[PDB]
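Visitor: One structure coming up, written as structure tokens, with questions to follow.
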Amino acid sequence: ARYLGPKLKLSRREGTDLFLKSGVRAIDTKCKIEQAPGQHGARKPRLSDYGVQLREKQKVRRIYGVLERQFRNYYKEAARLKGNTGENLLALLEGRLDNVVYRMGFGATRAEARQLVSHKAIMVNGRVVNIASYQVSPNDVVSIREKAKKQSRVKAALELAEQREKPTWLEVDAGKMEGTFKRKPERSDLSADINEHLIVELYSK
Amino acid sequence: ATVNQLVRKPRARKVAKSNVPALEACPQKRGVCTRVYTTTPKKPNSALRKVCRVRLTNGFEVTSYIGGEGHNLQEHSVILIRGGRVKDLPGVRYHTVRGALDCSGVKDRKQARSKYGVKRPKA
Amino acid sequence: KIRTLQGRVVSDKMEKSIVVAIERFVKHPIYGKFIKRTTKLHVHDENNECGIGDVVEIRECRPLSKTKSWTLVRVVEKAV
Amino acid sequence: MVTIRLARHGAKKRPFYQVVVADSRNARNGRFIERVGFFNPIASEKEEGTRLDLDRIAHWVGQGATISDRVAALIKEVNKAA
Amino acid sequence: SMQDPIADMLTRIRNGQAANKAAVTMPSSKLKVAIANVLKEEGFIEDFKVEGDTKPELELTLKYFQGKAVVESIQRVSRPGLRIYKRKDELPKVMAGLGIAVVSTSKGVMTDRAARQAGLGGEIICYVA
Amino acid sequence: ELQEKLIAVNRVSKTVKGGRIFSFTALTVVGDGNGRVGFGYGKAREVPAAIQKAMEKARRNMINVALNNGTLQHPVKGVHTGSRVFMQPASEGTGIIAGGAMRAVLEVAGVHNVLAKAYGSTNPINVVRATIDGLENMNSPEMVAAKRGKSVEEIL
Amino acid sequence: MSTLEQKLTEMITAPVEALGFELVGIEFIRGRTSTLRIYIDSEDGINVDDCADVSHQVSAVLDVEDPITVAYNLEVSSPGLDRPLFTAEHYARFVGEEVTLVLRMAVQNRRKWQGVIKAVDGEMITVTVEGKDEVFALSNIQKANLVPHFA
RNA sequence: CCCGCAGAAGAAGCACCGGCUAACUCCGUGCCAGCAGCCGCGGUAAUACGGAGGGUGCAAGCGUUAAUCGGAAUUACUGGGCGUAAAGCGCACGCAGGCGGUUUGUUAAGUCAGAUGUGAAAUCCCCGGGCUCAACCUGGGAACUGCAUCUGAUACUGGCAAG
RNA sequence: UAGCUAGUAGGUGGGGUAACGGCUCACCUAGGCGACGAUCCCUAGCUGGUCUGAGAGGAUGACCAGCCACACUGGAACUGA
Ligand SMILES: [Mg+2]
Ligand SMILES: [Mg+2]
Ligand SMILES: [Mg+2]
Ligand SMILES: [Mg+2]
Ligand SMILES: [Mg+2]
Ligand SMILES: [Mg+2]
Ligand SMILES: [Mg+2]
Ligand SMILES: [Mg+2]
Ligand SMILES: [Mg+2]
Ligand SMILES: [Mg+2]
Ligand SMILES: [Mg+2]
Ligand SMILES: [Mg+2]
Ligand SMILES: [Mg+2]
Ligand SMILES: [Mg+2]
Ligand SMILES: [Mg+2]
Ligand SMILES: [Mg+2]
């Protein structure tokens, strides 16, 4: 239950960066990021609003790796909460344990980070956890189990994290490879390319 | 249609006459073809429609379109039927299932074979 | 304080008992229009002392017949 | 008779006991009269697994209710818990 | 047979404001006065006045703001053919509280707002807007 | 800084002595995203012309609705040419839940959170014929206060 | 009567005969739908697919030599469990099975009965109805079907 | 449940790509057929049949059928109609029934307000807690729009009386 | 599917029952029910709820809980709280 094809094809389909590779190189260096995949992938089709909605949904899924059925659960729960639904949807999407680890730069790509979680390498609040979809709470302190604190991948990813913008709501300490989910990240704390309102619109069909 | 007329006569609603009566909510039914025959349409349209008269376990005799590309059926051939209505057929509200119960597994199909029971060919 | 109803007899053709018809004004379930509903009864007319139409007052009691379960308690108008 | 006993709830291999009062003739998870607390055998100090309204109980056994030996022990605990 | 005076009174305003009359009048009644008074102070008209004794008539000075009638939509809800009553909490809101629902309570007749101030259900007579 | 969106294009006939002569009718709306919007509809011999001219008329006719915060101020319906359209403000972040034709209208105007629903026939020109009217018929919490000669809280 | 069913019989018989197949009943219905139904008899068996083969060939000879000018509809059929018997020979082949028949005349005492064949003659078919070995002239029978019962 | 071991090592499929509806070409294909939820499709080329490549969706599942509600304001209480589309009885009288001008008093039935009882638990919902997460289980609450009773309120509707 | 009912409706008395009662019986009265649908006919275990629906509603009563009913068919009782 996880997509395992090539990565860039998605970005080339969704026509943007998705941080699907470690980032040591630029995307165009590795693909035709400007142009969709496939034989007809060169031509620019005349899509629809519905097409827009779907294409934005598949984006936020793919950028996070949630399959379909597990996703709308997030939504169907996100709508149940208070505040702007589509807003807090991303908020809890920002709560997936792996993503936090990835945000904490222990893993270059989320999948790499996900493999760590799945491979029993991370303890939230001292106790081990290995479900990637494990939601996290404020003040939680993830960490690296010593059986992996010497892994070559974790140090290299930490050396790649500062090449990207240091997240605010969560604070890390790369010295001993453990950080703190201080605050629930806000909408502005995320990017702006995401159109959460149409993501709601889609499921509200 | 004033309220005082509703209290003396509440609004009714006609029932949903099942377009698939011979199924009685059964998603499928087993049946035996009591006749096999094909029918061509009028002069302008030239085509062949495969269809069998089949008596069901419930006792009904109906018409079910033969899925096509598998035709091994004749009198006293049992067969499982499902409710599907094809345009251009007046009384055919049922489609014979293809891939079970005395229906030939159609010749190799690389596409949409599950809708014909063809198993994944192991190269 | 005892409970009681205040109906109106419609018949007394039977020995020492009467047929009181209550009248309850109820709002329709769905259509919202208020309506008046009656609940006939079989009240034990002790002494056989009520005419027709004369509005009465009754009270529930242990069974006294196959039908009756109600005792008259007074008359509030005697059938002008 | 009228007894105080344990109805089983929770899930497979994770049982949870609602201590209730009921006519003994009724099924273990059938109807009852007055649920008067709960029991959790697998609390493990994560949460309380013994809350009793023993005065309501006292009121019941006061008027002739009898006690399942399990809850009889449970009652002994909260008293020792004090 | 005029089996409702209030609806008539209202239409006399709707068909009044529409016909762009300066003023309209009705055979008065202690109720209609109370109906007028509340909406009167509620700015939906300028003033009313009643005269005559054996057949007192009520007379209303309609309103127009900018070549447009102030009141523009009127509807009697609780009608003789079907009454309507609402409890305190379910007191409706007209145009998200921009409109006004005139309701009678045991404590008289007032706007819906005043009702849920006193916390009194009652009979919803008209929606005004 | 405007914003436009085509709605529907139909190929209409016109029977002449010899055969017919098709044409193309476009239909579009234009809004400023700030509660000010108009619509246009114009025939032509071929699509881009129609889409062009109809687009231009809509640059006139742009009424100015007094919405508040990407949402309406009160529920409102509007009926025109056999089409009925109910709308009402929605909670924050609810979105634009509306049938196809209306969605653009609501979008370009500046609305963000609104429930909606059509009724009767769903001919696109009719519903926009039936929507903008409904929109302008909104009333600010002071348009009343003014026309009712009161202060804002005096109504609120 | 016979809508020149004679020619219909020859026109269908030729290709059918060419198929090594035997022809049994030809029926045409006009008005409700100008559809013709054909009953065929293959000893090995009759799949729909073969019915298609003959439907195509018969359609071909039908197309050129058709002067009836009715709507061009016709179905190919293989005998049902309830199969019509038209020849005296057909009655002969089904020696001892139930056959229902209706008299052309709608006068009272019409032979709307079914029986079991006891003997078969040309003009006269013996079928047992009400314990009586009746004899029927097939020409005076509007329509008849055999063994509608499924065993 | 933990620890150790070895090795990427033992583990991906099913529909669909004319429109609705996200996703396209090649080759046959010959209206032969076949495709079909509908509209429709097929010729010498078919993005709609078959194969191929490519693509979209979903995933240990994926499709088909069945069944129910929805969409359907398509029984329209909320929330439809009846000149010509279906729909005003041929007309009238009239019982039952429905509805009723205006003022005062009275009543408190309707109505409203409040209280009280009850409305099993589970379920649904909110705030928690516990299984590593989740499903699941669980605390507490909310709610169960109801019903009954009592005490009020009198504008409204009803009753009574007097106009 | 428009009338339905003679233990039917009521009373008196006796019997009967753990208990009230046409429960039963005698006796007397001649009623009782129905368009606010009696009677008849078809269908069906009921509810908490469940699915759907924005809502009102529509559907439904598998699992779990409450209640009822039945135990080859029909009838009868005995014992016993
Ligand atoms: Mg799964
Ligand atoms: Mg598309
Ligand atoms: Mg409906
Ligand atoms: Mg209509
Ligand atoms: Mg007429
Ligand atoms: Mg008259
Ligand atoms: Mg009256
Ligand atoms: Mg009056
Ligand atoms: Mg409950
Ligand atoms: Mg937790
Ligand atoms: Mg009065
Ligand atoms: Mg006695
Ligand atoms: Mg005695
Ligand atoms: Mg609805
Ligand atoms: Mg069961
Ligand atoms: Mg005994």
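We're sticking with Swiss-Prot numbering for chain C, so the shown stretch reads 4-83, in order.
Just so it is clear, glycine is given a Cβ too, placed from its N, Cα and C backbone atoms.
Below, the features straight out of Swiss-Prot:
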type: VARIANT; residues: C:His31 to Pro; note: In neamine-resistant mutant nea301
type: VARIANT; residues: C:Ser68 to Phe; note: Prevents 30S subunit assembly at 42 degrees Celsius
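Map these features onto the structure and tell me what's around them.
Guide: Long-range Cβ neighbours of C:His31 (variant position) (same chain, at least 6 residues apart, Cβ-Cβ under 8 Å): C:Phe37, C:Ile38. DSSP classifies C:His31 (variant position) as coil under the three-state reduction.
Counting every protein chain shown, 10 other Cβ atoms lie within 10 Å of the Cβ of C:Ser68 (variant position). DSSP assigns C:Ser68 (variant position) to coil in the three-state reduction, placing it in neither a helix nor a strand.
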